[PDB]
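Participant: Structure below; questions to follow.
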There are 2 protein chains.
Amino acid sequence: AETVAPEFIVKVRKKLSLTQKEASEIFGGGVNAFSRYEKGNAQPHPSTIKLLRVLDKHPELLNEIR
Amino acid sequence: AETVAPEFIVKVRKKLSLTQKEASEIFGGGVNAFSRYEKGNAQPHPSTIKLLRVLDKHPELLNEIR
């Protein structure tokens, strides 16, 4: 499974001007998902990692998914 | 949770020239994930749905994630 640095998750979430709660709602994983991901205590779903990588490069795509 | 038609999943997977096995590896969900999704017998992760919607519009983004 592709892995991801917790710091990368924080970076992209903040670039998108999302709260942890909002990110968890949009990307899935349950209410406290991003809180755990950003502490390195859970692994996001592979699709969450890949979607975050896409959004890091093309943040305007948030308007297509939110 | 946003829902998705099984036919949409098939459409995007085939547009991307992926097998069910390849899609399951790239997007996650386990080996038989797409087999189940395309029969309507499991719900993809929210990030999988959103990433498929992005790829339907911008299929070239497969090169950023594969």
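So for chain A, numbering is Swiss-Prot's, and the shown residues are 66-131, in order.
Any Cβ shown, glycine's included, is placed from N, Cα and C.
According to Swiss-Prot, the protein has these features:
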DOMAIN    A:74-127  domain 'HTH cro/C1-type'
MUTAGEN   A:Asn97 to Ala  50-fold reduction in DNA-binding
MUTAGEN   A:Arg101 to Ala  10-fold reduction in DNA-binding
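How buried are the listed features, and what sits near them?
Facilitator: DSSP gives A:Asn97 (mutagenesis position) a coil state; it is part of no helix or strand. Its own atom aside, the Cβ of A:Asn97 (mutagenesis position) has 12 Cβ atoms within 10 angstroms in the protein chains shown.
Sequence-distant neighbours of A:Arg101 (mutagenesis position) (same chain, 6+ apart, CB under 8 A from its CB) are A:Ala107.
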